[PDB]
Structures are given as C-alpha cells and as structure tokens.
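Engineer: I have a structure I would like to understand better, so I am pasting it below and will then ask my questions one at a time.
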Amino acid sequence: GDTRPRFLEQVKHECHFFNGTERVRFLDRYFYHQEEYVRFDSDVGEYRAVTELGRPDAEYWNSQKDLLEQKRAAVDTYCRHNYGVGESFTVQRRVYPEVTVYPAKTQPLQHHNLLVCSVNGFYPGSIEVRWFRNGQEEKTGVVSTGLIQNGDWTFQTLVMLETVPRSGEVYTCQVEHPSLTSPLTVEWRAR
Amino acid sequence: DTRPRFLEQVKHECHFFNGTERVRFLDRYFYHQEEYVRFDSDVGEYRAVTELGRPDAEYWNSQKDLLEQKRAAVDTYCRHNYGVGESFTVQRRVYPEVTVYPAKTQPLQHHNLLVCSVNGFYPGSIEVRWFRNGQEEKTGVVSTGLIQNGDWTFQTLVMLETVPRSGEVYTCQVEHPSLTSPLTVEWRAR
Amino acid sequence: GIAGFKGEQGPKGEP
Amino acid sequence: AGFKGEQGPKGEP
Amino acid sequence: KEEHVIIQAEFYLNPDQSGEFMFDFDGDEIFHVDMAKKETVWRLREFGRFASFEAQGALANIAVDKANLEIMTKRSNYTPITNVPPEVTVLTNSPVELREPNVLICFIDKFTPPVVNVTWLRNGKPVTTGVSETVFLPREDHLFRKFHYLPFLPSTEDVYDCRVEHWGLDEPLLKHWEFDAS
Amino acid sequence: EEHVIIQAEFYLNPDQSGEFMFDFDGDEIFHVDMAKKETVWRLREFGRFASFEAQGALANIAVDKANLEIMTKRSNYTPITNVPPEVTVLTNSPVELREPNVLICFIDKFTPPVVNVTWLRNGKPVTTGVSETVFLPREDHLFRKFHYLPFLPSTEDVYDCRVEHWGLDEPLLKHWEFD
Ligand SMILES: *[C@@H]1O[C@H](CO)[C@@H](O)[C@H](O)[C@H]1NC(C)=O
Ligand SMILES: *[C@@H]1O[C@H](CO)[C@@H](O)[C@H](O)[C@H]1NC(C)=O
Ligand SMILES: *[C@H]1O[C@H](CO)[C@@H](O)[C@H](O)[C@H]1NC(C)=O
C-alpha cells in the first residue's frame, strides 16, 4: 500500500581474528542501501573511498588526525578488548551434534531409497558427515543440504545416501566435530 | 582449477516506460561485480562510479562524437531494438496448461493440499483462484509465485489447504492474456 | 527477418 | 569489563 | 584463513525512522539494543550473565547514522533503495518424533530493506503462543536475514505456513510445512 | 516500468571466454557463439522475424578483452572472489508415469561464469536430449544458467543435477525422484 521511497544507511565495525588475537584486522565500513562507499582498513591505515559517493567523507575524515590515531588503535581498544569479553561463550562454545538416521521411505528391501543422516543442535559450524556401507566409505550418491544456521547458536545438516538396500547390509553415518574427542557413528541395518 | 580469474562485464541497458514514451539508456562497465564507470541517458555523459573508472570517464567524455552517439542511443538503439523485438517479446502470448491433483493420496476427512499447477504460459501476469462448490476460497492458499523456466515460459503452483468431504467439487480458475475467457479445472473429492 | 537488432558498441579504455 | 561499542564520525555536510 | 569475526552492525531507515544496533559473532547475534526501551537484549538469556553492554553508546551511534543517512540521501541525489524480496524456507530444528516437542524455523533470507511482517498460521489461523524472532542479521552482501520460531508438538492433524509480507513481494508469501503420516 | 532489454557481455581471463547476449525481462533473445561466429536464437521462431550480424559481437568482445587487461593492471591484479551457486531442480510440468517430461536444473547467484553440470540417473551420467542456456545476467552482476533433461518418469529412476564450481568445496547434487 505504501507509495513512498526508502533510504538506508548501514555501518559495519568488523574485527577479523587470525590464530587467536595474534593477527587482527579492523574494518569500519559505511553503506548506502547495499553499496559500500567508504572504509577504514587497519591494513591500509586511513579511510579510502570504495565508490566516488565516498570521497568527501574519506578526504574529510583523513584530515582529522585524532580520528585516525583513534581508528589506528582500534585493533587493541575495540577488537582485542571485545575478544577478551566474549571469548568464553563464543570461541569456547561447543555443543554436541545429535545424529538420527532413517530411510526417507518405508518399503521393502531391493528398492531404491535415500538414507537420511540428520545432524542437529551442534556448535560451531565445522563438521564432517560421511556415509559407509559395510565399513567402506560411499563417496558417490551423497546429497547434502550443507550447513544450516538455525539463528539460535546451533546448526544442522542433512546428508542423504542413494542406495538399493539388500539383506546383509549395515550403513553407518560418521560425524566429526570439535565437540567430539572421537568420531560419532550411527548404524542402520537394512530392514 | 588453481590459477586466479579476472572478469569484465558490460551491460547496455534500455528501460521502457508506457511503451517507448519514456526510455532510459545506461551503458554500464564492471570489473568482477564492481561497476566502475557508466553513461546514464538522464545525465548525458560518463561518470566514474569508482576510483578505477575516472580514466575512462575523462577519456570518453572528451570525445564529442562518442558523447553525441551515446546521447542519441534512446533512439538509434533502445527504441530501434524494442521496435525489432516487439512482435515476439512485448506481444508474445503463450497458452497456459492447467492441472489439478491432490499433493498426497489421502482418505476423506484428512487434510490435503489441492495443487493447481499452471504451466507453459507467457507473459507472467496470471490470476489463479480456488472455489469450493463454486464459492471462492481466499484463506489457505499457498503459491510458489512465478517460476521462469528459462525458455520464455512460466509455471506457478497455487495450492489450497482443505479437508475434503464426500461429494465436494473444487475448481481452479485461471485468467491469462492468452485466454478470451477463464480456464477452469475441477477436482471431485473421492 | 523484418529488421536487424543494433549491437551497442563500447569505447576503448584509456590504456 | 563489558563490550565496547566503536563510535563513528559524522559525514562531510 | 580467518578463525572468527565480530561485527557491530547498524542501520537507519527513512522515512520509517527504524534503527538497529547489534553485535554478531561468526553470523550469530550476541545482542541488540532495543532503541525504544534503551536496553541491551541478549540473544540467549545466558549471555546477560557472561558479559554486559551499556545501551546508551548505541543511541548516539544511531543518531550519527540518521544524520549520515540524510547527507548520503542528498549526496546520491535522493537515489532510493531497490526492494529485494526475501527467500523463505520453513524447517524443523530436529527430525519429527511423535510425543517430542520440536520447533519450526522460518528462515527469511537475502532481502532489503529490513522491514518485514511475519505471521505463523496453524490450519490457516494466526498463532502467537510461544513464538519468538530475531532482529535483522547482516549478510556479507549487505542484504538481511531474519529467523522466526514456533514451538509445536508433532501432529498429522495440523498444517503450518510462515506468511511473510515484504515491499519487494507482489503478494504475501506463505511457505508451507506439514508432517505427513505417509 | 514496463520492460528492460540488456545487451550483456563478459570476458574472463585466463580462460579466454567471452559472451554476448540480449536479455528481454530476464529471458534470452539470442547470444553469439564466439567459436562458430554465429547468432543463436533462443527460440527458432525469433530468427524468422529478426537478424543480428554476429561480427558486431566479436568486435565488442575484442574491445572487452583489451579493456579487461587494462582494468586487471589498473586494479593491481585484484582477482574475482568465487561466489558458489544455489541449485534448484524442478519439472517442466506435473509428473505422470510414462508421460514425457523435462527436468530443469536452475543454477543461480554465482560468479565467475564457469560451471560443469552433469545429469545423473541412478548415479550415472545421461545426455540424451540435454540442452543448456548460456550464462544469463542478474541485477547484482552474478549469473544464472538453466540445464534441461527430457525424461520418461519411472518408479525405478532417481536423478541428480551435479554442479561443480570453484566456490564450492565439493560438487553439489540436487535430487529429484517421482513421489
Ligand atoms: C506490515 O503491516 C502494516 C499494517 O498492517 C502495513 O501497512 C505494512 O506496510 C506491512 N509491512 C510490509 C513490509 O508489508
Ligand atoms: C570442469 O571439469 C574439468 C575437468 O573435467 C576441470 O579441469 C575444470 O576445472 C572443471 N570446472 C569447474 C570445477 O568449474
Ligand atoms: C501513455 O500515457 C501518456 C499520458 O499522457 C500518453 O500521453 C502516452 O501517449 C501513452 N503511451 C503511448 C504508447 O503513446
């Protein structure tokens, strides 16, 4: 119903952390709608225009010698500071995956099926999910959602295996995750 | 595989309002996805969008003949090409196919999704409505919206949430500019 | 056909 | 002890 | 390759006069400041015991962001934002198990501006019992994402839709979820 | 706004790939096959009503390539960042056993415009009757592409669109089978 034009300003104060806080990169970024127009990159050490829209800000801000000395210290006063504050519940956050395995379809053996490995509730995002048939890795016929961020400091991923289940077979889903000291495996005996 | 990549794009854009009554021409230059210089018919010269575009904005705006040519593009280029394509693009009309099925085989008095799939049509503007014993159903309608097939046809799936009873007839009615009157497809509840 | 599409050319870059 | 907010300058009017 | 990124993301939108201030660690919200109530709101209750933030510092950032918007609006010759409609997906938190409480997640992604009406529908009827949501989370492409949540007990008697209104959409978008007995 | 026509071109190094196409409201009117030097109409019928001299395209692409080599050096050899694709598989029409149909693989929001696409039936490459679009432009300067597989629906077959792109850590399969 609205008849009216919208205008959006964004700002992103980014702290990028490498090997702990050994190397830190501070990036102050300014955006008009989705267009970055000017930034301070600690690697560069002054404001730079990202687009021509940016130039009056970059020239004017780069004339303010105390604004520069302050932005130049931010890796320490802002980035390293905030890392110390949140480290214990962000960096150190680890939540086990829950692993469920089921056939996508209920049906007799000797028919094509998808075996679902649902891996849920885990943190952080890095994970490896592998499929095995009678102890041998299945590298073909694997369909993954990839990583789903749930927005509540947990992730999930569904890794499906294409197969024709036969009477002898045992299928194992194996998960590796920073929360786990050794790999977590769940079996499905062809039913 | 391994080696790094560098990408140039150019986009010569023609924007049409009320037929060809208003036309806006934009010549756009990109390095990766970064727009670095453009010509806008509403501006009448090249402008650097980024640092990297100032050389080309200064080299090109100094060319009186280039500028005169770019300023006539709404005519020689935009209106011209609209004219060339008009009979098979602007005026393209392709007849919809309409199919109705339940999403699931269900018994009666279970909830089902009745799918009205509308396929193979052009242009994109379409109206899909659901009726229950010929009364329009306005709640419980779930649409994909327009899907572009990449072959100058669209499809859309418009689904109705319902609990069909014995006897009940549902109808999907499709209106489209290819049609002189609505297409209707019936589903009778098992 | 009835008519030929015009290709819009682009200027060469400041080298 | 808590999170610091980074401030930002006003633009060239 | 980087281990971690913390982002202090801010926006101001005209003529709606909407502001947002939030911290983000590897794509997840630590907190935002409610501008109206001038208070730090932690994404998980637990975080408010692990750390603190003075809501005050945010109000001043937003006022300088509103001023800069108005400079950039003029500088751009009143060039407005182009609406980018959201992609919407409805998933469970975990696989559906009879007698096990679960959560429907409505993932609203890749949209701008950051204004959106989201309703949960159970059998075509609005639900508010136990629903919650995020503010607008920043993307690396300067579009937004947002999450809405509905706790439920699994039932073949119920169907759900997440109904999203955005200016980039011609119509309200309903994304469907049901757990089938088949 | 009623309509938009875009003549979109790219040149990519060091692959030496160029494209020239027209886009009307998101659909391809035509592109120029740089290798065969010929105008390729998206639908046969188009080439009956309109023409394009392919030579104009080769000339534009030659200038785009010279301009890329200037920009490359001007950028100080700033390379492109890989953006991996979203992939969606759907049918052309509602599926009926033994009713000829088409699977569509829609590859979206990616750059650079280089991708390997394989149709897999039961894990095995199929190519009978396949076809594909060139790279179609997006308003965010990323690319779109469609691949097509005609098929006879069957309870014995499953299908995957397998997509390889430099921004994916591994190949991405999107699954389809008859329900
Ligand atoms: C949200 O709802 C209000 C009033 O119901 C409406 O005017 C507003 O535009 C809606 N927002 C969107 C993005 O649809
Ligand atoms: C496509 O396949 C070939 C090998 O067959 C490979 O050299 C090339 O890098 C692949 N392209 C990708 C992954 O985009
Ligand atoms: C569109 O509307 C305006 C109203 O003044 C009219 O003058 C114009 O001629 C119209 N369209 C065409 C195709 O001429």
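The residue numbers of chain F are those assigned by Swiss-Prot, with the residues present covering 28-206 sequentially.
Each Cβ is built from the backbone N, Cα and C atoms, and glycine gets one as well.
Below, the features straight out of Swiss-Prot:
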type	residues	note
MUTAGEN	F:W68 to F	Decreases the interaction with HLA-DM complex and peptide exchange
MUTAGEN	F:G74 to S	Increases the interaction with HLA-DM complex and peptide exchange
MUTAGEN	F:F79 to A or C	Increases the interaction with HLA-DM complex and peptide exchange
MUTAGEN	F:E80 to A	Increases the interaction with HLA-DM complex and peptide exchange. Decreases the affinity of the interaction with TCR by more than five-fold
MUTAGEN	F:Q82 to A	Decreases the interaction with HLA-DM complex and peptide exchange
DOMAIN	F:112-204	domain 'Ig-like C1-type'
MUTAGEN	F:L117 to R	Decreases the interaction with CD4
MUTAGEN	F:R125 to A	Impairs the interaction with HLA-DM complex and peptide exchange
Engineer: Among the mutagenesis positions F:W68, F:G74, F:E80, F:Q82, F:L117, say which ones reach under 8 Å of chain B by Cβ distance, listed as they appear in sequence.
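Structural biologist: Among the mutagenesis positions F:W68, F:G74, F:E80, F:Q82, F:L117, the ones whose Cβ sits under 8 Å from a Cβ of chain B are F:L117.
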Engineer: On the three-state reduction of DSSP, what should I expect for F:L117 (mutagenesis position)?
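Structural biologist: Once the DSSP labels are grouped into three classes, F:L117 (mutagenesis position) ends up as strand.
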Engineer: Can you tell me the three-state DSSP label for F:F79 (mutagenesis position)?
Structural biologist: coil
Engineer: Least buried of the mutagenesis positions F:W68, F:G74, F:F79, F:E80, F:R125, going by other Cβ atoms within 10 Å?
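Structural biologist: Among the mutagenesis positions F:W68, F:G74, F:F79, F:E80, F:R125, the sparsest Cβ neighbourhood within 10 Å belongs to F:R125.
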Engineer: Which whole-number value in Å describes the distance between the Cα atoms of F:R125 (mutagenesis position) and F:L117 (mutagenesis position)?
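Structural biologist: Their Cα atoms are separated by 17 Å.
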Engineer: Run through the Cβ atoms and count how many others sit within 10 Å of the one on F:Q82 (mutagenesis position).
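Structural biologist: Its Cβ shell of radius 10 Å holds 12 other Cβ atoms.
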Engineer: Which mutagenesis positions among F:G74, F:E80, F:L117 have a Cβ sitting under 8 Å from any chain C Cβ?
Structural biologist: F:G74, F:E80
Engineer: Hey, how far is F:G74 (mutagenesis position) from F:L117 (mutagenesis position), Cα to Cα, in Å?
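Structural biologist: F:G74 (mutagenesis position) to F:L117 (mutagenesis position), Cα-Cα distance: 29 Å.
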Engineer: By the DSSP assignment reduced to helix, strand and coil, which category contains F:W68 (mutagenesis position)?
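Structural biologist: Looking at the DSSP assignment, F:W68 (mutagenesis position) belongs to a strand.
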Engineer: Whole-number Å only: compute the distance from the Cα of F:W68 (mutagenesis position) to the Cα of F:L117 (mutagenesis position).
Structural biologist: 24
Engineer: Expressed to the nearest Å, what is the distance separating F:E80 (mutagenesis position) and F:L117 (mutagenesis position) at their Cα atoms?
Structural biologist: 35
Engineer: Give the distance between the Cα atoms of F:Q82 (mutagenesis position) and F:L117 (mutagenesis position), rounded to the nearest whole Å.
Structural biologist: 37
Engineer: Rounded to the nearest Å, what's the C-alpha distance separating F:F79 (mutagenesis position) and F:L117 (mutagenesis position)? Just drop the number here, would you?
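Structural biologist: On Cα coordinates alone, these residues lie 33 Å apart.
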Engineer: Where DSSP helix means H, G or I and strand means E or B, what are the helix, strand and coil counts for the domain 'Ig-like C1-type' (F:112-204)?
Structural biologist: 0 helix, 52 strand, 41 coil
